[PDB]
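**Student:** Got a structure here, written out as structure tokens. Questions coming.
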Amino acid sequence: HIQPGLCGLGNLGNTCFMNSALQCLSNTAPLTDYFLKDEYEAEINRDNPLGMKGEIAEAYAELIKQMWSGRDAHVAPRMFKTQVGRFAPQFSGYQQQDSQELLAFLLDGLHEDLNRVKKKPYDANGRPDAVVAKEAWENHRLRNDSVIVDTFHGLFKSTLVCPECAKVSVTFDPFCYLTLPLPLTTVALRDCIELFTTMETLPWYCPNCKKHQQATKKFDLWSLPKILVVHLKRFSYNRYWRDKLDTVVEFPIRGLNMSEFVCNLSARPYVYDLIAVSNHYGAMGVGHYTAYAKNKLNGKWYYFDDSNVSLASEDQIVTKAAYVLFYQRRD
Amino acid sequence: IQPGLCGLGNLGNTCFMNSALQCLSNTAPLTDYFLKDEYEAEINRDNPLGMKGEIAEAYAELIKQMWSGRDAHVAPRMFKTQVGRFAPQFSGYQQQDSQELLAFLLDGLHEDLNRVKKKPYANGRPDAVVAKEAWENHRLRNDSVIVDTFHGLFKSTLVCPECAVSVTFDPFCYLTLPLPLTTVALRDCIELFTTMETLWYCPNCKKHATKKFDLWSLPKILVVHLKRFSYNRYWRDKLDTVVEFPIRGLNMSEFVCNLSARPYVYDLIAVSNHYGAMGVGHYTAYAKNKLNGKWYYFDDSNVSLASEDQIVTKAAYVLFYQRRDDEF
Amino acid sequence: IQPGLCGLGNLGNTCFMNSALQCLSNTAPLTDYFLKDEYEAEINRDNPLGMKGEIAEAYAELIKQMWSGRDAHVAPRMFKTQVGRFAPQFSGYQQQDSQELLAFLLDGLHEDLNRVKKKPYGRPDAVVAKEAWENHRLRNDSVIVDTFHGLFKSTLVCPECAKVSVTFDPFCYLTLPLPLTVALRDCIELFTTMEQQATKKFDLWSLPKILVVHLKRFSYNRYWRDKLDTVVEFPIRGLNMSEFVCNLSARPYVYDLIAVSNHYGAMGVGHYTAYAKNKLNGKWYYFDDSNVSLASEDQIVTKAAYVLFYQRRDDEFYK
Amino acid sequence: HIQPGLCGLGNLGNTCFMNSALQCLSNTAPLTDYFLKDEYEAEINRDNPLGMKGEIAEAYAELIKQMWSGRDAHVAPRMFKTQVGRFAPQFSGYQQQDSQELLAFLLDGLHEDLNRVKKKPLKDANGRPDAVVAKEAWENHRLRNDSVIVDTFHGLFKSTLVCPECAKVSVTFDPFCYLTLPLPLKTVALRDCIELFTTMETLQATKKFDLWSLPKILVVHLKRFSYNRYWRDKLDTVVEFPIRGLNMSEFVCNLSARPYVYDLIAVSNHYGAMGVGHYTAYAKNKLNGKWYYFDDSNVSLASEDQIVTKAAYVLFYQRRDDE
Amino acid sequence: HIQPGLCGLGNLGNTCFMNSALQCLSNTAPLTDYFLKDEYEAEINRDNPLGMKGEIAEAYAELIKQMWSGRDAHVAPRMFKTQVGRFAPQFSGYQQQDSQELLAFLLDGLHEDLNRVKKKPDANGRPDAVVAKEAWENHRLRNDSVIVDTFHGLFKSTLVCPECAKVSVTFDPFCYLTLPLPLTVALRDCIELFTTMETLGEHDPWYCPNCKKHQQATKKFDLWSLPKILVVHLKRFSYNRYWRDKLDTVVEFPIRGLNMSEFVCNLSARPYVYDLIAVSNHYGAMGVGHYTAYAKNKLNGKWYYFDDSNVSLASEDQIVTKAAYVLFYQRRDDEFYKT
Amino acid sequence: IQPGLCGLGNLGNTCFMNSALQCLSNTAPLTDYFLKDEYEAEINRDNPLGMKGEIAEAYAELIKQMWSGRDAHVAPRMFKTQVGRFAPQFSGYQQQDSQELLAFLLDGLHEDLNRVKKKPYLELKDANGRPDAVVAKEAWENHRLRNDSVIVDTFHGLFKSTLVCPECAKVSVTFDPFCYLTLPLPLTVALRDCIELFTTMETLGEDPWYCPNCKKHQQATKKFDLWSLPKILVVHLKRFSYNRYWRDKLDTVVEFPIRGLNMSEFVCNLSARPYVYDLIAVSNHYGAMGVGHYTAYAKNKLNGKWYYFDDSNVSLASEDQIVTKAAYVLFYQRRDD
Ligand SMILES: [Zn+2]
Ligand SMILES: [Zn+2]
Ligand SMILES: [Zn+2]
Ligand SMILES: [Zn+2]
Ligand SMILES: [Zn+2]
Ligand SMILES: [Zn+2]
């Protein structure tokens, strides 16, 4: 029969953005394995006031089992589409959609529906970064503990400097994806990462001023997850229209060394390999989303264009169409 | 940007429209008519069968944008709006048909550009005499750039089963070819269309037959619609049969019953494609650029260089052929 | 505020409805019937052709508001809601037709107030017409029949056979075709001119207390609506209908104008207004949605005139 | 044929508010002349993050060319209406609309779609003269905003705040493209409304507005509407305004400034007491100098004695540039 | 923790008509057992031109498994409602709905989505037994499903031409009985009214083969063979131009031992004794209106009232009221009823 | 037909409205006010916080129909239309809340019938360390200088709020009016347990209180106290929790008296006359999931019997049916003597 995971997703009326994001998540082996192991039932959180009563996790679990059964070449994700439209109506209709916006929604929704914290409970003052980061991560896990935290969550350092009182505010914050700005001739992914970590003048509230100030902000990468989701910020949502950057960003297929951008000098080496890409086409109108993904069982690359699954070659993956990159850490 | 290499943005389930529009855009006698920009005197705003010249004007405006060489892609917003206003069946989010839109547009453009300001209003006689009469009568009601570009004549012979022969010559602006009841040739579908098939209100007997179609005269631009869709109670079915059609040198003289007629050799200029089978579905187009002679693939906003070896597939739904004219 | 001098607020493209409602408001036999407030016994809630008495009730309520003398204008929200519920085609911001709403309302009010609880299933013209009218009233008996219903003769002459088939049919308004400034009598003559396969000629037999004359200005084409802008000259006083009445033993028929439904707007959605003569003071007013202003007779006859309301003179005794 | 500019606009379902605003702008000669000269194509800004990719300027230019061709007595502004409802869906509703709200949208929209500043780059002046601080404020405004809209409708007003504790006088100069005038409480003159706008409000500091520089085209919005939680209120006060010779010089603070005499060119009118209401316009035709009444598709000759009524909502004045 | 089958259905905005019909079908044991035993999987027909590509059968199977799992006290039938609306959009409006109209749609839909026939291929003066056997066999050569096996019966149609006096007899299948109500009545009076001869009205005249003309012929129905599950629809609604009328007549019907044998014209037929299993109820008359259901649980033999999401224990004395609209009867198949 | 025994037709998911309307209909001081038909002089059409008198007029018309004795049921079309026009959130086929409608209607009726034609502005006195009796009297008088209507006279009470800052230990005491009490349910319970829980001190969570001495949003302690109670006490049992993606519902059986509810022990004011209440109406909710359904129990003022109002259907009830998990909003009438 059909090879497991080589399953297209039927377009049900401008759901290409959803399908693209779903193919990327489907080919995230730690996440697919978790659901296929079918022991996640004990972790479904139906009372969580921030979740969807376990219903997003259940519709997702059902769909992945279909996609990895080896019985179908394609499935129509009707239950999943219905559940998304019910909890997040902004994803329904026939206007311009965003694979990253849906991805952010799904990563948060799966996390709360599978959150092991049944009751959520409820300040760097020149202390070492290692101490402040450990504290921030532990406090994060006291509120958020799931397969999503274990697979996609990392930690970044935020430094804010007030222009009035010159007070330097350092915080450690979790992330489940990295939104990379593109420079304003092709660019390298490392240039986009360096741009993300370079200081920029913003507005946030200063605790000493008590007012909103146009403070400088600098990001630093502290710890990185098993699955690094890299969002290339191509879209600009202006008041009356959406802009798109068509720049070719060169990104490695294999051996992405993240270690040079990690400010923790005592940290483990971070080498990553590409597993999936969410692609966008269409300078004008609604546009279209597809995906490249590496099948975990045979190690080959494929193109997923809604219901159509075709064998791909690595030389096709790096184009201006690349929008969201999925990287898996080599452990 | 090269003129005519202009993608059309999808405005929400508008692929059916964009596909049809790319085929019409790459119909040189029609595009040249609008780009010559002298058609303003021919806009018919009083025609009771037209859309007050508004479909012709929205189409003229879009073509000028598509052939300006200023844009790589255009969102056909005014055109989409005007279509939805006059023909609301094309504005839902349900499955659409590139041919249904094409038939609407060909009729609408004809009426909005009909030179006839006031429309006025057979038995054992020679075919040549009856055909000349039917055509002259047609142009006394219908005279436009659409009649000049796409209209042909087909002979219809109906034989009564009780009293035993009614011959009529009727115009057409496209040919809907039935597919046989898997790879078939275009010529087999043409032969199927012209074969006598028993099913009409007869005047001699009055007891309401063996209908037979014949091709009499063919136009500059022959639009060939392959009847792939069928409509079941709860869903639309699609025939996925591969129809083999020539890219160059389609000899239609072979199927023309007028033996004194001019030779009819056609070359492919555009194809409306359909993918999806029994699911939601998507339309694209192949079109040969009149200025550089190369084949391009138009997938909504995206325009990419194509090769001839990609064109003949099960995806081919509507074929556009241009007649070879060397002092005929 | 003088009773009846009440404007109707526009509730989003509802001027067509207000224009129609102002003409009916200023039809004295109909308004008096609702103000008399004894019509409650005549509301037919089981009629399969009616709206369970709900259009009559919404209309009665609105007319009482319009003739109370307490308001200069009212927003006919309940009426608009009830119309939109039973006839959803009258909902939206597309081009509307005041005659289409009028025809709906005249039929609706008739069925909601129909006294017939269970509808049953070579002679001289006078005998056949009397029979046709009595049979019509055995199915249809209401204040609308009493105020607006007339009878017209249909003569069909068969060729080859030469058989003359005569029928008498009721009407509650006359749709008059326009020729091609024209006179109303030319449009009446055009309606009565002769046109299996046979010749058909309309003739007017008996005419009602309130004659509603619809000038067929609109042509609904496949993709657009056409409009005839011809100035139709119609009398304000003394319309003699007697010359078009084929019953030679019939009473004289002289009418006086009481209301006009007006339409403006060459392109787009357009706008409907009304001229109406107030029954209590005899003056002409212009009803433009919520605005009611004193009018002069010299303003009434224009290309804007679309539907004319005429009241028969029952002054001198006839038969 | 038809006289250019005497073109009605068809109602496309509750679009009278739009037609009224459009007739006022159509009869603003410096703006219509700019589009009819048809050289504005080089000024269309398609990359502006605050614009509509040039599409509101293009839909407006196309419509104004139709209205001033002399070929049509009326046009249905379908493309314009469609583009407006696409960028600003609040105007594509079915509820009571505001011609001033559409005007403010369109003035900003046209400015951004025609903004000469391709890359946009709070300063307080301490003890410096008003003339120096105002010149600075205007130059800084034009470094961000440079269009036919700035050149036609933009003025500058002075804002003075004085602290009741330390007696500190804080002066700022801010641009405007129209004046929203409050109407008095307890028939009023336009000058009373202007004086009310420039009178010091006790507000914990006192705030006073002053007119510094005035544009070629002065748009005066009479604040008739009050948007309450469940309903909109309307002031029916008759505001007396001059048709010719409005002397604005008395309200201008720059005492070294040029005289400011204005003539009325257009009025946006509003009617209706109970329902959706209706908008029309009075406008002076620039080619024959006569007054006309534009009621959607209908254009009729008007007289000066008809303009000043309670219906007057938005007034358009044109400065006399005699020398 | 919850008893299987005692599962309410959430209202998803005017869907009470749908919940009511679904509770009746859910409590039809031969149909529920078919889905719970996974007998449906191999029989899903996806190419049938008269079906919904197996999608209505799949959505129904999934829902019935949820209702009979014993895990939920109530479920929101979102997937089912979505699939129904997609194939039959008339059921997704906010206008008044009809549980019988949904039932007829669903019985036909499931039949076609589960039809074992993958490729679908006068009778005068002959005995009724011969013609009926032929009509049934020809029916099953086209229609072979769990729906045919559970709900299909056969009725005799006699048409008599008023001109040539030609008597045309046909045997036609049915999956429910629409009973006209007389102009408190007994169910047997409604059955007798259904089998009484009536003269045809326009625009449905009978085409006479002798006359070769459309005729105002007489039409008489007779019951020939009855199914395991007899669905009896009391025709309470009248669709008028501007509103829907409703007959509020109390129809007295048995809860147990309904003897159908007296209305069966086949004298050699097996006895037909039926017990009520479910009732689709309607309240509201000519106003908006609400649908509920009475159903007998197959595992404990008790009567329950299903009012959307709410399931409560009922008593037999509550069942026979003016609210009864659609009745579900189950035939007795013991040693007492041999053929 | 007995007056007041009038059902309300459902006009498409309007059960939430009919339930609230049946409770208000059977509030004798309010129905008597409209039936006396002298309220016309009190309709406030200029109030910027009202609906130009239109909600009061639509309500008056409906209550006269329901108490005429001519109809067994009425379709409240004008009322539903007016509600949908001023508050569009109450239209549609999604889950509704009878208390949300009730709160809207109580405020709308108050503003449409507000005797204060021009609302004044006066500073609220510091009320620092002064006796509770003095500060409460001041708060009530200031409330009536802005709000004076049949709604204030029938449903308004006063509650005391004590806020204590965790940084500066500042004790802020205020008295605020209420037209209903939202009672929290413990995380079968008695009504008195929910009343006691409403007056227990709680610490504000992740909604802090602004402090005047700190000049910052502080997570202070908040304690409520009942000061004065109205003629008609509307008790809202807080069963629903509106979470980001779903609505939670507490199905706890709250035991509440039908007769003799002694409120005096929960009133921190001792100068008040005893407060004894009797149940007059209950708004009920059914439907664990989906859209759900609302009905009402109500005691007829003319015959003293209990009835069940399920949209258009009105049937005789027994007291033993009223106290169930379905009870959501309770209407209590004070004993006067
Ligand atoms: Zn600071
Ligand atoms: Zn024949
Ligand atoms: Zn004859
Ligand atoms: Zn100071
Ligand atoms: Zn016969
Ligand atoms: Zn403090």
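Chain A residue numbers are taken from Swiss-Prot; in order, the displayed residues are 296-417, 422-483, 774-791, 796-924.
Per the header: X-ray crystallography, 2.4 Å.
Quick reminder: no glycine exception, Cβ is built from N, Cα and C everywhere.
According to Swiss-Prot, the protein has these features:
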ACT_SITE  A:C311  active site, nucleophile
ACT_SITE  A:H881  active site, proton acceptor
BINDING   A:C461, A:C464, A:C799, A:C802  Zn(2+) binding site
MUTAGEN   A:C311 to A  Loss of thiol-dependent deubiquitinase activity. Its ubiquitination by TRIM21 is enhanced. Does affect interaction with HAS2. Does not deubiquitinate HAS2
MUTAGEN   A:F386 to G  Lowers affinity for ubiquitin characterized by a 10-fold increase in ubiquitin release and a slight reduction in ubiquitin binding
MUTAGEN   A:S445 to A  Abolished phosphorylation by PKB/AKT1 in response to EGF signaling
MUTAGEN   A:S445 to D  Mimics phosphorylation; promoting association with RHEB
MUTAGEN   A:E463 to Q  Reduces the interaction with RB1
**Student:** Report the residues of the chain - excluding A:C461, A:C464, A:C799, A:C802 - with C-beta within 8 Å of the mean position of the site's C-beta atoms, for the recorded Zn(2+) site, in sequence order.
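**Tutor:** Those within range, site residues removed, are A:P462, A:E463, A:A465, A:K466, A:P800, A:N801, A:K804, A:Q806, A:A808.
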**Student:** Measuring CB to CB from A:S445 (mutagenesis position), give everything in the same chain under 8 Å that is also at least six residues away in sequence.
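**Tutor:** Correct list: A:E338, A:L405, A:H406, A:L409, A:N410, A:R411.
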**Student:** What residues, ordered by sequence, lie under 8 A Cβ-to-Cβ from A:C464 (Zn(2+) binding site) and sit at least six positions away in the same chain?
**Tutor:** A:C799, A:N801, A:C802
**Student:** Between A:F386 (mutagenesis position) and the residue listed as 'active site, proton acceptor', what C-alpha distance do you get in Å?
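**Tutor:** A:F386 (mutagenesis position) and the residue listed as 'active site, proton acceptor' have their Cα atoms 14 Å apart.
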**Student:** Which of these recorded positions is closest to A:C311 (mutagenesis position) if you go by CA atoms: A:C461, A:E463, A:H881?
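**Tutor:** Answer for the nearest of the recorded positions: A:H881.
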**Student:** Taking 10 A as the limit, how many CB atoms besides its own sit near the CB of A:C799 (Zn(2+) binding site)?
**Tutor:** 19
**Student:** Hey, what's the Cβ neighbour count for A:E463 (mutagenesis position) at 10 Å?
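**Tutor:** I get 12 for this one.
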**Student:** Reported as an integer number of Å, what is the Cα distance between A:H881 (active site, proton acceptor) and A:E463 (mutagenesis position)?
**Tutor:** 46
**Student:** When you measure from the Cβ of A:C461 (Zn(2+) binding site), which residues in the chain that are at least 6 apart have a Cβ under 8 Å away?
**Tutor:** A:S468, A:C799, A:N801, A:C802, A:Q806, A:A808
**Student:** At a 10 Å cut-off from the C-beta of A:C802 (Zn(2+) binding site), count the other C-beta atoms across all protein chains.
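**Tutor:** Here the count is 14.
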**Student:** Could you tell me which of these recorded positions, A:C311, A:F386, A:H881, has the fewest other Cβ atoms within 10 Å of its Cβ?
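**Tutor:** Taking A:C311, A:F386, A:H881 as the recorded positions, the minimal 10 Å Cβ count falls on A:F386.
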**Student:** Distance between the CA atoms of A:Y417 and A:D422, in Å, given 4 unmodelled residues in between?
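**Tutor:** With 4 residues absent from the model, the flanking Cα atoms are 15 Å apart.
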**Student:** Three states by DSSP: which one describes the residue listed as 'active site, proton acceptor'?
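**Tutor:** Its secondary structure by DSSP: strand.
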**Student:** Where 4 intervening residues lack coordinates, what is the integer distance in angstrom between the Cα of A:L791 and that of A:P796?
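**Tutor:** Distance across the unmodelled stretch, Cα to Cα, is 6 Å.
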**Student:** For the recorded positions A:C464, A:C802, A:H881, return the ones with C-beta distance to chain B below 8 angstroms, or 'none'.
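**Tutor:** Cβ contacts with chain B under 8 Å: A:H881.
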**Student:** Can you list which of the recorded positions A:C311, A:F386, A:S445, A:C802 have their Cβ under 6 Å from some atom of ligand 1?
**Tutor:** A:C802
